[PDB]
Structure formats: C-alpha cells, structure tokens
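First up is the structure itself, then whatever we jot down about it.
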Amino acid sequence: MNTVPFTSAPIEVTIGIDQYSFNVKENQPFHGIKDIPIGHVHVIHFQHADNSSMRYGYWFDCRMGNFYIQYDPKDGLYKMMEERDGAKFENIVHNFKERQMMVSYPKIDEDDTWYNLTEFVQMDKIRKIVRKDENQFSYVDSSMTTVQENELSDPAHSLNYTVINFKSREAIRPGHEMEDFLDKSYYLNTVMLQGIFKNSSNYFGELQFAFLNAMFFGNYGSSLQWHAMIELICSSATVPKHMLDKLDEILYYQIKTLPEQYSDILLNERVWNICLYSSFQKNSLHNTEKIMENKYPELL
Amino acid sequence: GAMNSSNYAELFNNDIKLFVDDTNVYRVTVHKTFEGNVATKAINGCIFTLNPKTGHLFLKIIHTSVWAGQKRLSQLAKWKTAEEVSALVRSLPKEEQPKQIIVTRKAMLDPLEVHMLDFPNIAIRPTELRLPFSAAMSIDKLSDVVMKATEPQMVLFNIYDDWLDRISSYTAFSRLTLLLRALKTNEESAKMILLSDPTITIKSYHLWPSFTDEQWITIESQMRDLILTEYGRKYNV
Ligand SMILES: CC[C@@H](C#N)NC(=O)c1ccccc1
C-alpha cells in the first residue's frame, strides 16, 4: 500500500482519488492519502472551492516512483511532483502517518469497481496519449483538446487519442465504400486492432481512459473518443466473441459508476440507441443494455 | 450548407455545380403472385444529374440487371447513385469537375460523401427545396431511352434545348421547374397543355416544343394555372 503525501493544503479544494473525494478547507492540516492499492493506475484530481471550472488532476502508478502534491501559489494549482530521494520520502511519509494527517484510500473489500474501470489502462500508454516525458505522471484537465479536435491549438497540451473517423480514407477501402461504411469490421479488425492498437487490450485501455477523463474532468474530446470507440465495435458485424463479452463488462461498470446528473452531457443518445437497438451488436451487450434501461430509460 | 430559397442565385454563378436526384434510380411495379402474395418487378431507372447553369444533363441509365441477386435494394440504390456520380466526376477533366454537388434527398449525403472522399474540395450539400426532378420520367424522350436500354448506358442531354440563346439560366431553370412541377401535379393536363397545338413541334435534338417567346409566356401561364388548380382539387379551395 502506497502513499501520496501533500506538502500542505493552502486553498480550499475538493480532492478526488479515483472514485472517492473529500473536502479540504483553506489551510486545513491535511498531508495526503495513504493505503492506495498497488497494482492499478490512479488519478488524484481537484476542484477549487473558488473556481469549480477547470477541474484537473494527475494519472500515476505508485510503482513508478515516489510522488507527492504541493500547492504552487504562482501557477495556483496543486502540482504533482516526484521525490527522487527515497530516504527523504519514507521519512516524510512516516512522520505524517504518525501524526495521522492522512486520509485512507477507502476501498471496501468486496469492491472491484476501480479494477473493473481500469482493467486495461496502463501508465505507459497514458503517457503516449498525454505527452510530457520528463514526468512519470500525467496531467489532464476539463479544457484540454484532442488531436482530432485540433484538426477541425497548442500541441504540447493535447490528448493524443487514436484518431477514428468513419468517413475517412483510412476507414473506407476503395471499392468497398458501401460495405465498409455499413460494416466497419475492416476498420476495426485490420486497421485499428491489427494495425494501430496491436491487440484488444490496448484498444480497451484507451477506451477506458477516455471514459475516465470524460467522467472525472467533463473533458469533452474524451467523451467523443469513448463513444467513437464503442460505436466502432457495435457497428462491426465481425468482432471476436471475447471482445464483445469484455466490452459488455467494461461498459456495464462505466454506466454503473457514471454519476446520474452528469449523464446528459456524458451520454450520446444517438450512439447508445444505435449500439443497443440498431447495430450489429444490439444483442451482444446484455449487461450494458439492462443497466442502461433500468438507470437511464429516458435516454432511450 | 443547405440550399434554400435565400441562396438561390448561387445556382447560376460561375462555380461548376451539379444537382443529383436519385428518385428514379430504383423503380418497381408491385404485383400479386400466383399464390396471392405480393412481389415487386424492377424496371429500368436513371440518375438525374444536372448542371443548372448550362442545362447539361448526365442521364445515367440504371438497367434492372444491376439489382440481380442483391438485397436491400432501396439502400443499395443510394450507394449505386453515389458510385456512378463519383465515376462521372472522375471521368471529367479537372477543370470540368464540379465544385459542389447538391443532392435532392438528404439520404444521399453519406453515400456520396464516402464515395467522394478522394475529392475533399468538392462540397456535398443538401437542399431545402422541394425540387420536382422526379417528374423527369414524364419527359417522353427521357422515359423512352431509359425503358429501351438493354445495358448500363450514359446518355447526355441539354434539358433547356436552345433556350439559353434567348433567356438567362435563372429564367431557364425557373421554366424547367415549372414544367416539371406541372408534370408532377397532373401529368395528363400538363402534357395536354404542351402538345395541344399540332403546329408546334419538338425538334429531333430537343426535349420540349419549339415555342416562340410569346408562346412560352402563354404556356407558362397555363402551367401556373394547372398547379394552382390541382392544389384546389386537392385541398378544396
Ligand atoms: C460532467 C461532470 C464532471 C466534470 N467536470 N465530473 C465531476 O465533476 C466529478 C467530480 C468528481 C467525481 C466524479 C465526477
């Protein structure tokens, strides 16, 4: 079990760690988060009490180094940093734990939610989507735009998701125009899975990261990316059985977790109604369809 | 964007454009079978692709053999239209390729856009106009060449005959759309109007009769009357 200490909490802020969050008051004696499960990626994330716009945060994997948060009063945000002096870090953490100024990552033993939401997400792939190679952790916020969004403006601060575009030459083989546009199997299996992603696990990993960015930061390009990757599978007639079954599980836990009042900006009516009721895979998402109909029948 | 009453003179500027209409691509007669079930028999069709400025019509004849062994024919008709329009553009010299293609039904937008991915600088547009191009098969010479075809065939026409020698394109297209609106609302009356006088003939190289300017005014009035009329007969006014 690992620890992310905080130097201090100078400004009132709502702090999130994965799907948990808690309020810290201006200059409250708060020195971080303990008992963080090893073996998963995580996202620490922030919503200033003053300015609820620009929620931001950091994706990290405690196996990759000792990380801490420190408020920066010049740039005015909580910044993640790496401590390279391992002895200095253990000492700092132990002192803060002894003084019990740390909240405990509050995982219920039965609860596989985070694992299910991050099963295929790997830090090494996150770092290729979020390019900042001098750090082992990755910053995302509400306003960062995607590579595809910038094609339709600062490249260093972008989300480099795999571009998917159903009306593109990459997606449509010459002479298979109708066939490839109505049955995206080619684009899914040859172009994307075999060509770009290499395997379905990298595909699912980007898909899950897109959703999490979409839910945690209301990042709009991420939501677009999540729906696109769903729609590409649902619109393919030929999808390995194992991918369909895993997709059903993936989506199920995203829908289960997606807070109810954020659904109308994070759920695309057209894509879901198509995927669940019109598409080739309309019969292959039993769990996702059942939770969607019981929890969001309005959208459908 | 979409083409409507407000940006109507754009049709007659000097940017090459084509209207494409797919209404008459997939045509069927419905009949009863010996067993008392219903079945369709396809008849030849046509893509109506028209340069509104010049009057040049690229009438691609769709022979019923296209449909043999195919499923979901109405959806395939849209893709077949798109494939044939895109082959037409590719056949044309660069300086003759359109800069816009306006489709008369929005269902053609995705089919055409996918087939034209190779022409990113050709704008594919819908329209809000209720253009009467479906009535093209009420023009006897067009109907005749479609029904006689025994194979796929492109036939080239000028749908304005020689009118542009005397009137502008704007007036030419307004006349055409009035004739076709009339033919669509009451084909018999419309054709009666056009041929009543046996002394006005259709040149062999023309589609419509050789009316004088004065005679076209009378004809145009008669077609307007028809169109208002049938509108009453239909709504009782
Ligand atoms: C679309 C709403 C979105 C944004 N921005 N999400 C949150 O605020 C939020 C905060 C904490 C945990 C889960 C969700």
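Heads up, residue numbers simply count up from 1 along the chain you see.
Per the header of the entry, the method used was X-ray crystallography, 1.7 Å.
Keep in mind that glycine also has a Cβ here, set from the backbone N, Cα and C atoms.
Database features, via Swiss-Prot:
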{"type": "MUTAGEN", "residues": "B:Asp21 to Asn (Swiss-Prot position 1853)", "note": "Reduced growth at 30 degrees Celsius. Strongly reduced growth at 16 degrees Celsius"}
{"type": "MUTAGEN", "residues": "B:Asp22 to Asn (Swiss-Prot position 1854)", "note": "Reduced growth at 30 degrees Celsius. Strongly reduced growth at 16 degrees Celsius"}
{"type": "MUTAGEN", "residues": "B:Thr23 to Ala (Swiss-Prot position 1855)", "note": "Reduced growth at 30 degrees Celsius. Strongly reduced growth at 16 degrees Celsius"}
{"type": "MUTAGEN", "residues": "B:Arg105 to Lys (Swiss-Prot position 1937)", "note": "Severely impaired growth. Reduced growth at 30 degrees Celsius. Strongly reduced growth at 16 degrees Celsius"}
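Secondary structure at B:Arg105 (mutagenesis position), as computed by DSSP, is coil. Applying an 8 A CB threshold to same-chain residues 6+ apart, the list for B:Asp22 (mutagenesis position) reads B:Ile47, B:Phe48, B:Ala77, B:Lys78, B:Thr81, B:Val103, B:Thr104, B:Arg105, B:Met108. There are 22 other Cβ atoms within 10 Å of the Cβ belonging to B:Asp21 (mutagenesis position).
Applying an 8 A CB threshold to same-chain residues 6+ apart, the list for B:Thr23 (mutagenesis position) reads B:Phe48, B:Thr104, B:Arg105, B:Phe133, B:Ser134.
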